[PDB]
Amino acid sequence: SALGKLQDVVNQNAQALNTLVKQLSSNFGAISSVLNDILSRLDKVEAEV
Amino acid sequence: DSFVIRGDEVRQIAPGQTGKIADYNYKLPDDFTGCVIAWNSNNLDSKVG
């Protein structure tokens, strides 16, 4: 616990990076999180939404 | 653009649709700005023979 501040900063940076790289798996109301599965299941007028 | 089609093929004139007429001889772009005008001409073009 002597170097807790630097370790905490590193852990916060790593957690921010992990959250930013994990937010891609979310749907955000869409049908899927993968663009290939969306551009190959709907037409060019409904997949745009 | 003046042309004659089937009464069931009117829905194919809308942009971003499907159909044999809408994909082989006539097609509107996705950024079409205008109005589509259509009317019945059975007593004008159709012939008894």
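Residue numbering in chain A adheres to Swiss-Prot, whereby the residues present occupy positions 943-991 in order.
The deposited model was determined using electron microscopy, 3.4 Å.
Yeah, the Cβs are placed from backbone N, Cα and C, and that goes for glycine too.
Features of the protein shown, as given by Swiss-Prot:
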{"type": "VARIANT", "residues": "A:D950 to N", "note": "In strain: Delta/B.1.617.2, Mu/B.1.621"}
{"type": "VARIANT", "residues": "A:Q954 to H", "note": "In strain: Omicron/BA.1, Omicron/BA.2, Omicron/BA.2.12.1, Omicron/BA.2.75, Omicron/BA.4, Omicron/BA.5, Omicron/BQ.1.1, Omicron/XBB.1.5, Omicron/EG.5.1"}
{"type": "VARIANT", "residues": "A:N969 to K", "note": "In strain: Omicron/BA.1, Omicron/BA.2, Omicron/BA.2.12.1, Omicron/BA.2.75, Omicron/BA.4, Omicron/BA.5, Omicron/BQ.1.1, Omicron/XBB.1.5, Omicron/EG.5.1"}
{"type": "VARIANT", "residues": "A:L981 to F", "note": "In strain: Omicron/BA.1"}
{"type": "VARIANT", "residues": "A:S982 to A", "note": "In strain: Alpha/B.1.1.7"}
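The CA atom of A:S982 (variant position) is located 17 Å away from the CA atom of A:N969 (variant position). For A:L981 (variant position), the count of additional Cβ atoms within 10 Å of its Cβ stands at 12 [all protein chains shown].
A helical conformation is recorded for A:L981 (variant position) in the three-state DSSP classification. Between A:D950 (variant position) and A:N969 (variant position), the C-alpha separation comes to 31 Å.
Packing around A:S982 (variant position) is summarised by its Cβ count: 9 other Cβ atoms lie within 10 angstroms of its Cβ, all protein chains included. You'll find the Cα of A:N969 (variant position) roughly 15 Å from the Cα of A:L981 (variant position). Cα of A:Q954 (variant position) to Cα of A:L981 (variant position): a distance of 36 Å.
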